[PDB]
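Chemist: Have a look at the structure that comes next, please.
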Amino acid sequence: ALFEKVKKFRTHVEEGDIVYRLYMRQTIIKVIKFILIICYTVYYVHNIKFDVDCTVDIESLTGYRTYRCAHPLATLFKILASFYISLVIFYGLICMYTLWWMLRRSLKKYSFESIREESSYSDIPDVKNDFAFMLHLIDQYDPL
Amino acid sequence: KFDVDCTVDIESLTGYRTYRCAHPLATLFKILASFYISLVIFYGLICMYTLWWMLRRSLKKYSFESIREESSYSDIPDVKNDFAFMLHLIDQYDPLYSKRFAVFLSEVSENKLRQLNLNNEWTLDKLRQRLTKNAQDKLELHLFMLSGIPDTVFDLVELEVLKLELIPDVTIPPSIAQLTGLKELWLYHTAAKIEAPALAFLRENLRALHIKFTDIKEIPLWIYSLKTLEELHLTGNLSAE
Amino acid sequence: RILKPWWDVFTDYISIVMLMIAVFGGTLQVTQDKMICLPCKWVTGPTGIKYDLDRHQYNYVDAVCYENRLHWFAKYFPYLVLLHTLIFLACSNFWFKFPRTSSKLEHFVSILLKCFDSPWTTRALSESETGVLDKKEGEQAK
Amino acid sequence: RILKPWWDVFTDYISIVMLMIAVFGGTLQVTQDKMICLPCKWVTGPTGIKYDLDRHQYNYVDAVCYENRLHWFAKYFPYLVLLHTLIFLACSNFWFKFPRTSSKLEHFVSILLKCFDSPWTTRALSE
């Protein structure tokens, strides 16, 4: 009966296209989101400043024009900003590793052939091939 | 607004008419207000897509046609129906679970199930306590209105005369030739039209046939090819020329 | 209960983000909101202008302008968001916990989960053929 | 459930540490942030130079200059981090909890754990 359930699985999956396309689109928008934010955030780090000057329209209410303005917190935002993007670049490097895994060897059929070559090793040779990409994730867990 | 202009009745208490007033928080409420309505237009926009499916492709029996077109696609054709719109939501979940439901629903399938309930719920002690009768070992599903023949029937070869009034078995299992003692067969109030190679089995087995009270249509035509029949019982052929 | 379509899932998560904005704006609006007011008067070079006013009166004119000449929508924005997103939670939550048709769904998913569960439908779905099963799944399928 | 690869595990830890920094900067940014401004004027020795200001004029120029002449990124840095790290967590969690492919996964790990548990395939695998 479990063999019939596997036979049902063998029918209804039809080599699992929607989980591949879904997984591919979500990881690619994750990567391009990473590149976009590291662009403008590194473009804005030095725009955090401790001490800024001020020239506004307040003359009629105070009588002055220019103000020395110390922000007492910018060093703290600066250190956790640089610490923050250090964490982000480590994260985006991991995103590149997953994308290179996607492009390097994982396909619709690569673990199909892992079944077949592994069956040539396991000596119950002629085995068919249910869906590889989800099985690639288990190949990432263990071939056991 | 960030920067409002106040003008109040305070002048007898403070002596001023107009107050330049800055609200230090309106930029924050403004940006998350715009973020809020951005969230709502995305939210209600998807709600409009639900409505577009509600008027575009959704009816009261559309999934019923998916059942029966799926059943003609699924080789168990005639399937009844229970309400489709809730079934449409699980049609949006998966048609696989739709397939599980309709395949359970067909009467041919549960007919086969209660037929197997008959097959394991007639026992050897039952027909064992129904064996020996008038002249010989005679069995009765006669006058018993059973829906099917038990499969422990062809277990016990002691049987010689079988009595089968009132049964809807059009088919007999081929393993009935294990009953080598059976030679006298009572097939009345039934329409057994077996369509199996067991007819050749009983071509060289039996000699007596009983087709009582059987009407004009319910005479099983292929059955009378067995050329070792010797006696024939044809009561009730209310037949013109 | 796990019959909900995808858009009702988006309704749930957009709903909880929406109330998170509400409780953020409410909390911030309580503990940090104020108004700063000072009068317009006219309508060694630069020296500071002075007013003959007091810290007392500044807090008073703060309360007067803050209550009177400020928009109620900016006063009560998180409360309109909070109450109004509970209208949305009451829509989906009340539709599903309507009593009699909720009994229809509860009964329906009970027979539905068993209809997934029956290995006889694995068998009868899986296929002049034979095969003998046991007793009590017949009773369950009865 | 334990079909997640290892790099999505480190995605999860980077995610929660990331928003932990976000809620730290958000809390600190709300309850403690201000600006200190004072005018540049010229543009027995040491005495105190003095201005002619009141308290809330000083508080007013704090608010006006704080809103105007300061960068929005320096203002809303934890909010951009907090919203933006919700995009990342929503991506990985979204793929796992899209409905019909979640039915694919739930179905598959169901039969797959049965395949782990089958003692005949343990025996016939052992021979």
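Following Swiss-Prot, chain C residues are numbered 18-60, 92-175, 227-241, in order.
Yeah, the Cβs are placed from backbone N, Cα and C, and that goes for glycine too.
Grabbed the feature section from Swiss-Prot, which reads as follows:
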MUTAGEN   C:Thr44 to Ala or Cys  Altered anion selectivity
MUTAGEN   C:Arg103 to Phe  Affects ion selectivity of the channel
MUTAGEN   C:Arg103 to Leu  Abolished ability to transport 2'-3'-cGAMP
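Tell me what's around each of these sites.
Modeler: Under 8 Å, Cβ to Cβ, and six or more positions away along its own chain, C:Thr44 (mutagenesis position) finds no residue.
Under the DSSP three-state reduction, C:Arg103 (mutagenesis position) is assigned to helix.
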Chemist: Can you give me the same-chain residues 6 or more apart in sequence from C:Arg103 (mutagenesis position) with a CB-CB distance under 8 Å?
Modeler: none
